[PDB]
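A short worksheet on the structure shown next.
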Amino acid sequence: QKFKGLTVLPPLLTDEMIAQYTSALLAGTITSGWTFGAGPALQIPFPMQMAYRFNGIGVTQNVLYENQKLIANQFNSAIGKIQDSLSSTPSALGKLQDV
Amino acid sequence: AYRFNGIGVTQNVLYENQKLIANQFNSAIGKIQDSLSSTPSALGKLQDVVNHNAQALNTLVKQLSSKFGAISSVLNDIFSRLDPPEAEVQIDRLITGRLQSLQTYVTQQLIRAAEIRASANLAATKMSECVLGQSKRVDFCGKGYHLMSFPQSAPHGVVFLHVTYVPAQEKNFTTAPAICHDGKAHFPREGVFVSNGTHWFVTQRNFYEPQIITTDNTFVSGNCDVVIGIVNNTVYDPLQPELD
Amino acid sequence: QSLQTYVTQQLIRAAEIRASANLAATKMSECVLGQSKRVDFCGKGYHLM
Amino acid sequence: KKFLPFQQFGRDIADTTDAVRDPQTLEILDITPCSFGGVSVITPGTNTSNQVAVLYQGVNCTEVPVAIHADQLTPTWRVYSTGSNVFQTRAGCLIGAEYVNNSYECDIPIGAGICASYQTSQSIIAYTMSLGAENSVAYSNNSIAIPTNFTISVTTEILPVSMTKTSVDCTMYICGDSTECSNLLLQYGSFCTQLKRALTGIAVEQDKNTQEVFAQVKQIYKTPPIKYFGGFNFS
Amino acid sequence: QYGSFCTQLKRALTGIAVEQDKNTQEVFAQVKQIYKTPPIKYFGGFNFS
Ligand SMILES: *[C@@H]1O[C@H](CO)[C@@H](O[C@@H]2O[C@H](CO)[C@@H](O)[C@H](O)[C@H]2NC(C)=O)[C@H](O)[C@H]1NC(C)=O
Ligand SMILES: *[C@@H]1O[C@H](CO)[C@@H](O[C@@H]2O[C@H](CO)[C@@H](O)[C@H](O)[C@H]2NC(C)=O)[C@H](O)[C@H]1NC(C)=O
Ligand SMILES: *[C@@H]1O[C@H](CO)[C@@H](O[C@@H]2O[C@H](CO)[C@@H](O)[C@H](O)[C@H]2NC(C)=O)[C@H](O)[C@H]1NC(C)=O
Ligand SMILES: *[C@@H]1O[C@H](CO)[C@@H](O[C@@H]2O[C@H](CO)[C@@H](O)[C@H](O)[C@H]2NC(C)=O)[C@H](O)[C@H]1NC(C)=O
Ligand SMILES: *[C@@H]1O[C@H](CO)[C@@H](O[C@@H]2O[C@H](CO)[C@@H](O)[C@H](O)[C@H]2NC(C)=O)[C@H](O)[C@H]1NC(C)=O
Ligand SMILES: *[C@@H]1O[C@H](CO)[C@@H](O)[C@H](O)[C@H]1NC(C)=O
Ligand SMILES: *[C@@H]1O[C@H](CO)[C@@H](O)[C@H](O)[C@H]1NC(C)=O
Ligand SMILES: *[C@@H]1O[C@H](CO)[C@@H](O)[C@H](O)[C@H]1NC(C)=O
Ligand SMILES: *[C@@H]1O[C@H](CO)[C@@H](O)[C@H](O)[C@H]1NC(C)=O
Ligand SMILES: *[C@@H]1O[C@H](CO)[C@@H](O)[C@H](O)[C@H]1NC(C)=O
């Protein structure tokens, strides 16, 4: 394809720069919450912001604080199943393969 | 005051600061007209529509001087100096070349019309949700917590002025998830417990306003053995001075 | 005509990718940078983060 | 490449001549046609300076200096303009710009993380672009930050709504004044009614776009003659 | 004689190639400051490793 007049141009942002952007978004949403997207980043501990996100869906915050270890275990096992399920079944990324 | 209650700030914060908020809004509007005047590269989105339509029309009228392999681009020069039975292949190849030129004008007009339709549907959604109401969606009607918006017409388009709230000057405090008073855990009803360093308060989450922790201000759930970061303080219970 | 019919499908596919990228920018603003109330926009169930 | 001794030609995926044997030495030799770049020109705008930088898009520029050749564009610029200020990127290589180790905002995007700008005995510099200010949020197990003040911000957002309505006449565009051309256009059928239908649908759609954006109210409301809204100025 | 037919193809492909970098920059570059995680990773039992 190169030798018939056709060029593939490289993207402006490399993959390390996109990975640094997603690392900045992850560190902002863990250490600050929703506050970094609406102004300066204000820190809060993670179970206190998870209590805030339970109040967002209509559940009182003592449901979090009296069940904190169980909710943490369910979240960790869910992340592990995400990695094991995404490692198998090789048609989950068909949208990016079709491009 | 209703739009401050929409973003989680109590409505006294407006009325005690009304002159300051009015001055900040008026200085903000004046900086909109000065900054949008004194830059050249704003309103490029509306300028590109006019440039693309004019450039497509100049391309279509400049392709009437292309021969398409014929001996001339003038029809009477085909009809002069050449007999009419074998002039047909030249004039028919001219009709085809002008006709696929017109077809490839129309196809990119259809593609650009679909792009303008997606933009106009977004502008109708923004006029319904930002101007005619107050939006909870993050960064849909500007950066910050949305208060209101104002429309202004522009040639071939619309300009929205989004008025938003930004928090400014922050302080560090020590915090705790609950208070164990009498063997009972107290949770804040609509705020957060902060410590100055010696005494604990409860405040609203988006503006610093400390309050005395009372029984009217908190709710009780369970006992103080299950919550991890619970601390000891007193909860005021405003009935004891009003007992006699 | 082969080149022109390449460029036309590239324009149509670029419009499709642009609609997908605008949806991804909306999901990053509303599901990652905040908490969403819209049903089934950021997963099945009541959205946490 | 093992070449199966009767065979004389070699092809790639796209059936282009790839490897030819020697006809008497009987050795297998590749064909790589030496050709093909693109010249890209970096300028700061001609009101500010007239000096440029030149990107060659896909090459090693150990092998730049040979040729541009079409009519009279020629090697005679090139024979000592290779020289210094040669920087190899992953987007080709760049001539006329000097690499620095600073990291700035992007001004003119070269590509692959490289941008270029014009500053500082002024010159063209090229740098690796910076993503933003470094920051660390002081996370702790029991520390929160509460704002004590605020700021009212007004920002603008520009959106296109409609474009220009255009309609066509076929016979005046294609033929014009000659009747025999219209008789030959008559044999080609109804392409022209299809193009007129397409442009008419676009022109109806533009007025529909403006009417969905702006006509969301049914009554024309009026401001009062007094303009006092508690100190807010809307003039 | 077909001098003005390749210029529109080159303009269209250049507009697509600018538009892709614009798509990536609208999705990912929504923050202005590069925040860092703390050196100790304890978030109340949640494990983001
Ligand atoms: C933390 O804030 C509290 C706010 O109540 C401060 O307590 C007040 O301190 C002043 C003098 O320091 C007294 O006159 C008030 O009566 C106190 N108020 C209450 C309700 O006790 C406290 O001093 C602050 N701590 C520090 C270290 O500055
Ligand atoms: C908060 O107050 C409670 C009062 O009950 C403290 O609990 C007592 O702690 C002592 C030793 O620390 C024990 O001998 C008692 O048996 C505890 N009482 C009960 C009912 O459990 C508690 O320690 C205080 N918390 C802090 C951090 O000082
Ligand atoms: C909140 O921020 C505003 C920023 O405008 C502060 O207002 C300024 O205050 C100083 C002195 O305190 C004055 O000299 C300025 O003229 C004020 N500016 C305006 C526009 O009025 C305000 O003081 C801050 N509030 C607090 C409690 O610190
Ligand atoms: C609303 O604000 C504008 C700010 O421009 C005020 O207009 C100015 O008014 C003064 C005297 O009132 C004039 O000297 C200026 O020349 C005006 N500026 C402009 C740009 O016209 C306006 O008066 C304010 N409205 C009210 C009711 O106070
Ligand atoms: C966070 O979770 C990861 C889950 O992968 C833990 O990593 C595993 O740790 C055990 C022993 O601690 C090892 O045997 C595994 O091989 C690790 N898995 C991987 C993929 O590395 C990690 O230890 C957890 N972190 C904490 C602090 O508990
Ligand atoms: C809060 O405290 C940390 C360290 O104790 C400090 O780095 C940070 O700047 C403080 N925040 C404010 C707003 O003063
Ligand atoms: C040809 O086949 C042989 C034996 O299988 C082996 O050397 C190789 O796979 C092939 N290619 C060449 C160049 O020898
Ligand atoms: C470009 O030059 C370097 C330096 O010798 C070499 O390592 C590399 O393979 C070359 N690449 C190409 C495509 O010629
Ligand atoms: C600046 O960049 C050049 C080439 O990239 C490198 O050789 C030099 O060491 C750099 N200077 C510093 C101080 O890192
Ligand atoms: C916060 O983190 C440190 C380090 O992990 C830990 O020792 C400390 O006990 C934690 N504080 C609370 C209140 O859990």
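Shown for chain D, in order and in Swiss-Prot numbering: 557-676, 689-803.
This deposition comes from electron microscopy, 2.8 Å.
Keep in mind that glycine also has a Cβ here, set from the backbone N, Cα and C atoms.
Listed in Swiss-Prot for this protein:
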{"type": "MUTAGEN", "residues": "D:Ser673 to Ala", "note": "No effect on O-glycosylation by host GALNT1"}
{"type": "MUTAGEN", "residues": "D:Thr676 to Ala", "note": "Partial loss of O-glycosylation by host GALNT1"}
{"type": "VARIANT", "residues": "D:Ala570 to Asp", "note": "In strain: Alpha/B.1.1.7"}
{"type": "VARIANT", "residues": "D:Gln613 to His", "note": "In strain: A23.1"}
{"type": "VARIANT", "residues": "D:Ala653 to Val", "note": "In strain: 19B/501Y"}
{"type": "VARIANT", "residues": "D:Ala701 to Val", "note": "In strain: Beta/B.1.351, Iota/B.1.526"}
{"type": "VARIANT", "residues": "D:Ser704 to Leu", "note": "In strain: Omicron/BA.2.12.1"}
{"type": "VARIANT", "residues": "D:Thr716 to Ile", "note": "In strain: Alpha/B.1.1.7"}
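Put simply, D:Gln613 is the one of the recorded positions D:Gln613, D:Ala653, D:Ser673, D:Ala701, D:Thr716 whose Cα lies nearest to the Cα of D:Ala570 (variant position). Separation of the C-alpha atoms of D:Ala701 (variant position) and D:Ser673 (mutagenesis position): 19 Å, rounded to the nearest whole number.
Per-site Cβ counts within 10 Å over the recorded positions D:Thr676, D:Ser704 peak at D:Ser704.
For chain B, the nearby recorded positions by a Cβ gap under 8 A, listed in sequence order, are D:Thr716, drawn from D:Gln613, D:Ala653, D:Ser673, D:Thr676, D:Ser704, D:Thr716. When other Cβ atoms within 10 Å of the Cβ of D:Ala653 (variant position) are tallied across all protein chains shown, the result is 25. Counted within 10 Å of its Cβ, the other Cβ atoms near D:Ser673 (mutagenesis position) come to 19, all protein chains included. You'll find the Cα of D:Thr716 (variant position) roughly 42 Å from the Cα of D:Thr676 (mutagenesis position). Cα-Cα distance from D:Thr676 (mutagenesis position) to D:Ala653 (variant position): 13 Å (rounded to the nearest whole number). In sequence order, the recorded positions from D:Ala570, D:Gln613, D:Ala653, D:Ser673, D:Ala701 that place a Cβ under 8 angstroms from a chain E Cβ are D:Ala701. Here the C-alpha separation of D:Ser673 (mutagenesis position) and D:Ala653 (variant position) works out to 9 Å. Looking at D:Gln613 (variant position) and D:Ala653 (variant position), their Cα atoms lie 15 Å from each other. Ligand 7 lies under 6 Å from the Cβ of none of the recorded positions D:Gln613, D:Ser673, D:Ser704. In sequence order, the recorded positions from D:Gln613, D:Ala653, D:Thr676, D:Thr716 that place a Cβ under 8 angstroms from a chain A Cβ are D:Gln613. According to DSSP, D:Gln613 (variant position) sits in a coil region rather than a helix or strand.
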